[PDB]
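All remarks here apply to the structure that follows.
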There are 4 protein chains.
Amino acid sequence: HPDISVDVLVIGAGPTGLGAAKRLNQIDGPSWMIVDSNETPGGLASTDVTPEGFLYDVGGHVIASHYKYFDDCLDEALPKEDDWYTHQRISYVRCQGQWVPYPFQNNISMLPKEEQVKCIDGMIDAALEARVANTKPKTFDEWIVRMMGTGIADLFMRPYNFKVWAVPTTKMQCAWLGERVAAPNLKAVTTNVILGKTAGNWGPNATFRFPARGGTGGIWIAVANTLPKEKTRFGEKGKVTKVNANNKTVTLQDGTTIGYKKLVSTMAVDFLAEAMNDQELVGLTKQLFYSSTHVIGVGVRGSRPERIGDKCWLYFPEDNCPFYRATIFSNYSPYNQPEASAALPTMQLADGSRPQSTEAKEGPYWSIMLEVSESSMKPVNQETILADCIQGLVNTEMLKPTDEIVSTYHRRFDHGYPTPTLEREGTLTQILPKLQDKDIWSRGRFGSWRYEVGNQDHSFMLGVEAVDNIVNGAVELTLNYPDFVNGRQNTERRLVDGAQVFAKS
Amino acid sequence: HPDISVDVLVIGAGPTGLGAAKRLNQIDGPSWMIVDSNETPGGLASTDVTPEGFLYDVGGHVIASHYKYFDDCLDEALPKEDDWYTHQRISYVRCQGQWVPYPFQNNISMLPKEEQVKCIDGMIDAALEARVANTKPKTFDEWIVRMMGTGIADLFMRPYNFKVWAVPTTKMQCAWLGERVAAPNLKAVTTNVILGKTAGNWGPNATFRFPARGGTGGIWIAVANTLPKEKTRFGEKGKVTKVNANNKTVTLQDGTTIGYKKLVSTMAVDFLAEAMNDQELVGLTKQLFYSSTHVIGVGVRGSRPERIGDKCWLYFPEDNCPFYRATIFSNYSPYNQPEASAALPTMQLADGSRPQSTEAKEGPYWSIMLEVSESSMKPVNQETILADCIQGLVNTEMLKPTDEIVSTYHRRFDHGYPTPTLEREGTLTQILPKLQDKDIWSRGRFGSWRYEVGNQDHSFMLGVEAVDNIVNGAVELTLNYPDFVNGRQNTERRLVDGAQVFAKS
Amino acid sequence: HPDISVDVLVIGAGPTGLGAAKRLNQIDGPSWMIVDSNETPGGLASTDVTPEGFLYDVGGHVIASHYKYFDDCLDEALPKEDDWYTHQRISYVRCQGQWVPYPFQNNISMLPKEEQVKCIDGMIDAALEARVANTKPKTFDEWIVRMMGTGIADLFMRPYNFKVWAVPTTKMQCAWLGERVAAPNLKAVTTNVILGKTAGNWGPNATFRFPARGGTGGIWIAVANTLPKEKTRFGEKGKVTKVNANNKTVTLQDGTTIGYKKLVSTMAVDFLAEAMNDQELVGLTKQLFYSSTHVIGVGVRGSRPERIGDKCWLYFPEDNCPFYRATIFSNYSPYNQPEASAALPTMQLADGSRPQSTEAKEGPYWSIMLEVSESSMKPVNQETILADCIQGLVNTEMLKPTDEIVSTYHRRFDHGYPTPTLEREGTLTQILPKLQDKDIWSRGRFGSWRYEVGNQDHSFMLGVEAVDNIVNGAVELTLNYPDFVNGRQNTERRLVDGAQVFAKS
Amino acid sequence: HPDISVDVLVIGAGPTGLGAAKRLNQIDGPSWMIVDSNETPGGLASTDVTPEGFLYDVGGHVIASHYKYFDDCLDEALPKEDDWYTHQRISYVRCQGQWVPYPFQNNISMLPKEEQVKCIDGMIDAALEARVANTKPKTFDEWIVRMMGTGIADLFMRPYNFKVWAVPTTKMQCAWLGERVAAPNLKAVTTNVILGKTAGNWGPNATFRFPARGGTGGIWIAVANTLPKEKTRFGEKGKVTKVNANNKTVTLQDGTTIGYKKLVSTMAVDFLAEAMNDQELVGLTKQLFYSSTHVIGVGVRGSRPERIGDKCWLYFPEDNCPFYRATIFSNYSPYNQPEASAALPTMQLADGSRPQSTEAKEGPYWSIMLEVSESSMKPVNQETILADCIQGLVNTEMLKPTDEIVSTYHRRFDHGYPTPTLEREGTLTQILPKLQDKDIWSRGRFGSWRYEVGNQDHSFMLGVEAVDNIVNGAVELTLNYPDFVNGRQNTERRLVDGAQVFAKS
């Protein structure tokens, strides 16, 4: 007989696990507990801080919620207006010395006329081909070229997406992009070119909110704080080392055994297969592909440069920098970096030189957060990637040679992106139903490995819907139908449902 | 204060209302009750019997279930193998003296060669147009011609659907038919013509089960008998006469008032509007279109004629009979008509003659169930429709002039089919939200008025999902996404869910 | 017995008849004779001169030769290099205050940006339609809109062609335009728009030669002068008044009778039918459509204005002027107008004002030749057309209000354009075979009524080929296959053929 | 000074050279002379006779005249009604044990139904592709598949054409087939399949005439007889051995020298290059490709078998016979083989065995003429080809094993077909203009090497038009525009033109 017995055991307290726990808590029927090897919940949605007081998320995290249930829980966790800042969704592509507003194709009037000609000719071919197309594209690369044409594809989406996925676009599927037919809006693109118009896809109605304090990790700390503590086990004490699916027993690092009826596992499924000592599954999970993420943080002395302005995140297709995305993290909250009166010495100049003077000088400060991908098809030299990133900031005119860097951050995350390879779905249909047949709900960014439902809200709801399926027989829509959940406002499920209203009365 | 108060009130005990009742009874959380103006539950899924012992459903009723939950409840209601009979889904189209197997286009080798040429040429045109189509059809008629071509459309789907819907195909939408592209399978059609092949879309895998006793109506009597009797109020004592949405009170025939927190209403929504005394809603619901259904039943003396054989239902595009559909109801269960040793006099011969003898003679017996539509665009003479129907049986060679009729049946159902007109959605998206804002879930074949989810299983699940939405925040998938639920096996929701399992432990 | 008898009689000494005569004279086999009612040969390719010394062709006459035989005869007639001037084929379209280089669609970068967007959107639509087109256009109007799209059609070719043909584009065929697929060159058009580029279809190799003296008329006088005079009868003494097809006799004005074996008639075929007193033929030729041509000439004091420059001819789609085409005739030869030292009084200013002085003043001078079309569907007030033309010159900014007019010219030509109506070929294929059966070769711009082979070189060659058919059994290629002769340089037939070479030896 | 000087010298007295001769003779202007190495005119349009009295043309020769001039000369040469037999153009394809009427695709209803399905499926694919096709086919093979689809292509046009051209279809151009769009008539093919219908492309209006006596060669002997004998030089005395293009002198085998001004050469252009000792031309003409033709004749004892009947020529795509075409040559004229009273011994039975009796026996007799192609890509065993052909006749059921063969014939013609390879035009546009500049008109089946104008009428007219271009400056239409002459009735040029009429008077 195990040390602990619950109806539903949740493994992992990132957004997916916390989601399962929140729904389990709301329903308040079956017994449950949640474990995590980390003392701080949040997983890849956590936040680090440098010794100099600069916060960094695990790369650019911007919330775009598809669900009221997610909203309810974030509101409960951080109920004050002062707990959040709101920003418009401002992003640009760096291309040929210019900041081109996203979406790229609507803004190519910024490029030289000769480049515009190439882009439009390319898009005209794609329009004419789309007119007689009667097959769906089979790879990411095909989808891109059918949408954009060759010229526009080559300038942005093709090289950018290799830099992101660390695999060629020709090796990825394209179903994860949704149901929209791959064809250009030639009229829109030519119209902006003719008018000499630029326009970004943001405005007063395209916004996101970011926690005032603690970065994205502040959300999951606060969400986890609403749970009954005695149903949690976070830290070394909650590290899972063995899963015996046949016995329905989990063994923790310290020897504790937990017997479960149903298991919601949100750890990476390849980790799960190993903990299961299941050779068949280890074999299958090894067929999945993923990239690692290097997060580089740079803290900079000065008031925010005009050339930076209200930019939020930024895309880099070109090979004059190693990162694919930059985030002006200091724009997200004034509390992501020290107050202006905090005194810090200059660590280095952006040109790589180190000043002799160790004088601590005041701010204000701003902060850049960068991401570099790694895979078996794209190695990263860990010893030089910080300096290479900083030179990249100089090349892209984000930093002047003389800008004073007062803090640096670098951390490599092993499981960063689950890759939508051509083989992904075939491998998953062998893995997830096998786990299902053992009453294991493997869910989450790497729990179920689908990037198209791999954001914070998706992950949260993968956990919530897994519990809802377990308890109430609900359809796991986010898991099986990403296009369905992503194409609608999901408003039906709420932190207070009729069940709780009727019960209280 | 009202005579009775419940959390959830369900009006109507046809399949939709019984679905709501079943799910409420399973959840066993919020209080509830169900009412009906009829002492016998079933609604349009009920069964009548003639004084001579011939059963008739409300027209051809064949179960094609898309949900496990539905199956669960039917298995619970009628658990014995002896409670059901299984049959292949056998149907034909009556065309030019021939019984053409369904689907019609795959079987036109039974037509004159010169006619096959016109059909194939028509479909060739449709195939060539479909290759370069860049728009969806906007009407049912356009959908039909794009799928079949002019020649085949004119033989079956165009005149048949006018006879069913009592409105022209050009006046109806086609979104209700689902997301499949409107285009011909030219090779399938030419292949069967070249091979001289006939092929029906049935066999060992394509079957349905039909209740052994009491007709389709026996299902719903049995399902209702699983409910706690005291939460039911069926008969004149259960007839709703007034709905006060602002006070959340319902008034019954006998003066009884019921207070509710949430209302699931499964009566026709135009009747609901009347019972609410809501002028705006009455205005809107009057803009909805529907057809009435005449059901004609004919009991015939004799063993099953060879020409009839194992036929189940039959379509009639042509103008030599008033019915659009016939069902060989005696093929569905040997208990839909009297036993062979039951003695009955011949009422008339099929050509209308008097019988040579008026004394009771034994069987065996077989039985035909016919349907005739009526609308403001297609009147039906009630005084002569029985006689016209019987003449139709002769014209279509279903009866010989000498066949002996031993029982007749005629009944008119006012609300028969909810019509997918071009205007339907424009109207419903004005009605259903207004009811929703008053905590009224109006659901069902005429509760929510959508034929594409208008079968028994759809209706049951509309009730089930409305409750699940009320109590558990579930998405009402059947109501809002017909294509979703009809395109998948809906297996997640069960009559015993996790909630009930964990509760008992 | 007639007064004169020849093997081949040619009626008319315009280009077509002179072609017949040149070939007859070269062959020197059958006896022959050519007549004309005008003392001066040249027909519609003749030239008038005002009392003040300004020459005017019959509207813009620019030579574009498809035949070396035509070239040979022109070289023979006017052999000196001093006999000709060479110019680039410089043309513009007047649109919205701008001189837009031809071809119009390649130069819409000159238009307002909002208009460019509408133009490009229309041509995108045409490009996409053209990709799936499986039918030929059936009218001139369809041809135009399929080539240009709605926006560009509406700016130039649709209104301009009404002004030219004096019938709507919807009433004309399009076979006469050749074999080219009706489809846009979207890339060409978008590229110049993107580049902000203009480009006319002319250059050092896109030229024409014009006679130094006597206008276009000087060519045909010189060509006719190479013929044996005694075989020509030009003037009142050459006016044909009756053609007895049955007796192969022609009666002239003065009563001279001419017997022939074969007749080449180059007069208008409706006049020929009348001269034949052939009722059936009069009816048929009456079904042919044609427009009349008003030629207006304006002589202007001053050196060539900068705004005019090297412009040759000009197209006018808009309604602020009655003419469809303008020619800067002073640019074709310095001898089309008086020398600078010639003294002329100012007749009026361009705004209609009297001059300050009526004294004869010196030049230099320049000159504009205008064309206005007339038909039953487009009446022309002959009393006001000159004044309206001059106002149109001010409206289009060809003339300043202050420009001094020193000579005016106006002549109406009854048969100006033979119209490619939808009915043209139905009618011609009844007329030409009947004439042929009587050994009458009716040929020429109105002799056979086909505009697509209606220029000077076509006409000349129609005469030549008619003779070559009569004598040598040659195919009349220009007559029956416009696309054939227009799509090649016809090099085989020369003014000195093998026959004359072998004979001289 | 050469022995003989003429204005125009014609080398070769096949149809092309005779055409040149007839036109020169008609014009009666320049002096001329025609030479041939054979005593008998006709070339590949000649006829051999076996020692047993069986005539054979050089393979099946059936006249289909596009020209009135050709008709004129044939009528002059053979003026009597009994100089000719008229037959319908009856042809069949041998395929899977059956004679299928030509055109094959309209008659596939004769094939097994499953095979019809594959044929129609293939043609449906090709129709759908043709609906969106915007490129011309570039090879003969692409052309075939676009017209027929894969299934039908593989049954007839692909294997047959390899057997004809002795090169794969993928190695040939397709321009030579004309301007018709490469696309199936799906409706016509499926219609005959549906109706179970067969129809050949012949009847009372689809006929050919054949000379009563002497085979096809009788025509050209007769045409030659109309020429002034002293201007002909036929046999060893007329064999050209050397051409000196710079001196314009031809040397004959007997040493005779002929000076010319213009040369019409109708020998194979690769032979002409050799005779010119022009190494550049030798190299060029070696790039042309041709196949050799083996003609096999089989004379058979008996009245014409019913299984043969009225068949004229027959196509053989399959591998059970080496010949590609058979002609029932005894059907073309009763004088193509001996009268029934002629006594001949049986040489062998068709199964290869010796005859029972070696005695001369009476007829009647019938006769089969076969063609086998050979090239560097398709070698032929010349030692066994007669036996292989005879066995081929047994395999195809044209002959019974017991049929008595009384005569056999085999002759290999080295230049048989000029092959429309992909390279042909690139080579010919270097050859023919180079010869042209030297005043050499190289014309004819191998004179100018274009099979699409390679029949008797084409050839004849290539000669006629060469002369007409040399003397009258005519366009060489047949040479340069095959689609033009083939697509019309060429009626303008006659054996008596106006020139001869006007001169006689």
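Quick note: numbers on chain A are straight from Swiss-Prot, i.e. 3-507, in order.
This deposition comes from X-ray crystallography, 2.0 Å.
Here the Cβ of each residue, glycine as well, is placed from N, Cα and C on the backbone.
The FAD binding site annotation in Swiss-Prot covers A:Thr18, A:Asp38, A:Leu46, A:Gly61, A:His63, A:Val242, A:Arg327, A:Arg447, A:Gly456, A:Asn457, A:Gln458, A:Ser461. Note on A:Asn457 (UDP-alpha-D-galactose binding site): other Cβ atoms within 10 Å of its Cβ, all shown chains, come to 21.
The UDP-alpha-D-galactose binding site annotation in Swiss-Prot covers A:61-62, A:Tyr104, A:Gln107, A:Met159, A:162-163, A:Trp167, A:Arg182, A:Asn207, A:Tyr317, A:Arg327, A:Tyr419, A:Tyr453, A:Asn457. Residue density at A:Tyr104 (mutagenesis position): 19 other Cβ atoms are found within 10 A of its Cβ, drawing on all protein chains shown. Taken residue by residue with DSSP, A:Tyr104 (mutagenesis position) is part of neither helix nor strand, so it is coil.
Residues or ranges marked as NADPH binding site by Swiss-Prot on the basis of experimental evidence: A:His68, A:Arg91, A:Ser93, A:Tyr104, A:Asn203, A:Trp315, A:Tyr317, A:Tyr419, A:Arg447, A:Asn457, A:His460.
DSSP gives A:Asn457 (UDP-alpha-D-galactose binding site) a coil state; it is part of no helix or strand. Annotated NADH binding site per Swiss-Prot: A:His68, A:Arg91, A:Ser93, A:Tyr419, A:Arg447, A:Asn457, in sequence order, evidence recorded as experimental evidence.
Among the mutagenesis results in Swiss-Prot, A:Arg91 to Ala has the note: Lowers the catalytic efficiency by a factor of 125. The residue drawn here is the original one. Here A:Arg91 (mutagenesis position) comes close to A:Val64, A:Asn203, A:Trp204, A:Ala208, A:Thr209, A:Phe210, A:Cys314: these same-chain residues lie at least six apart in sequence, with C-beta atoms under 8 angstroms from its C-beta.
Non-local neighbourhood of A:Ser93 (mutagenesis position): A:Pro103, A:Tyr104, A:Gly202, A:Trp204, A:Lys313, A:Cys314, A:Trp315, A:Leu316, A:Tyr317, each in the same chain, at least six residues away, with C-beta under 8 Å from its C-beta. Quoting Swiss-Prot on the mutagenesis of A:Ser93 to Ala: Lowers the catalytic efficiency by a factor of 14.
One mutagenesis experiment named in Swiss-Prot is A:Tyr104 to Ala, and its note says Lowers the catalytic efficiency.
According to Swiss-Prot, the experimentally introduced change A:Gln107 to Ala is described as follows: Lowers the catalytic efficiency. Neighbour density for A:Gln107 (mutagenesis position): within 10 A of its CB lie 26 other CB atoms from the protein chains shown.
Taking Cβ-Cβ distances under 8 Å and a sequence separation of 6 or more, A:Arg182 (mutagenesis position) has no neighbours in its chain. Among the mutagenesis experiments that Swiss-Prot reports, A:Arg182 to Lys is described with the note: Lowers the catalytic efficiency.
Not a single one of the recorded positions A:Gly61, A:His63, A:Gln107, A:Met159 has a C-alpha within 10 angstroms of the C-alpha of A:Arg447 (NADPH binding site).
It is A:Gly456, among the binding-site residues A:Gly61, A:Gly456, whose Cβ has the fewest other Cβ atoms within 10 Å in the structure shown.
Take the Cα of A:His63 (FAD binding site) and measure to each of the recorded positions A:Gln107, A:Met159, A:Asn163, A:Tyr419, A:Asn457: the nearest one is A:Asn457. Of A:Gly61, A:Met159, A:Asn163, A:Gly456, A:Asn457, all annotated as binding-site residues, the residue with the shortest Cα distance to A:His68 (NADPH binding site) is A:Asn457.
The Cβ of A:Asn163 has fewer other Cβ atoms within 10 Å than any other of the binding-site residues A:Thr18, A:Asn163, A:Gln458. A:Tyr419 (UDP-alpha-D-galactose binding site) sits 9 Å from A:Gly456 (FAD binding site), taking the CA atoms of both as reference points. The secondary structure of A:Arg447 (NADPH binding site), as reduced to three states from DSSP, is coil rather than helix or strand.
Separation of the C-alpha atoms of A:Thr18 (FAD binding site) and A:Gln107 (mutagenesis position): 35 Å, rounded to the nearest whole number.
A:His460 (NADPH binding site): 28 other CB atoms within 10 A of its CB, across all protein chains. A:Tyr419 (UDP-alpha-D-galactose binding site) falls within a strand segment according to DSSP. Cα-Cα distance from A:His460 (NADPH binding site) to A:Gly61 (UDP-alpha-D-galactose binding site): 18 Å (rounded to the nearest whole number). A:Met159 (UDP-alpha-D-galactose binding site) has its Cα within 10 Å of the Cα of none of the binding-site residues A:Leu46, A:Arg327, A:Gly456, A:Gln458. Of all the recorded positions in the record (A:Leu46, A:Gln107, A:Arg327), the one with the smallest CA separation from A:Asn457 (UDP-alpha-D-galactose binding site) is A:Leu46. In terms of C-alpha distance, the listed recorded positions A:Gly61, A:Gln107, A:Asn163 place A:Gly61 closest to A:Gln458 (FAD binding site).
The maximal spread of the NADH binding site, taken as the longest Cα to Cα distance among A:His68, A:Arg91, A:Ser93, A:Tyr419, A:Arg447, A:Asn457, is 24 Å.
Following the DSSP three-state reduction, the secondary structure of A:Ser93 (mutagenesis position) is strand.
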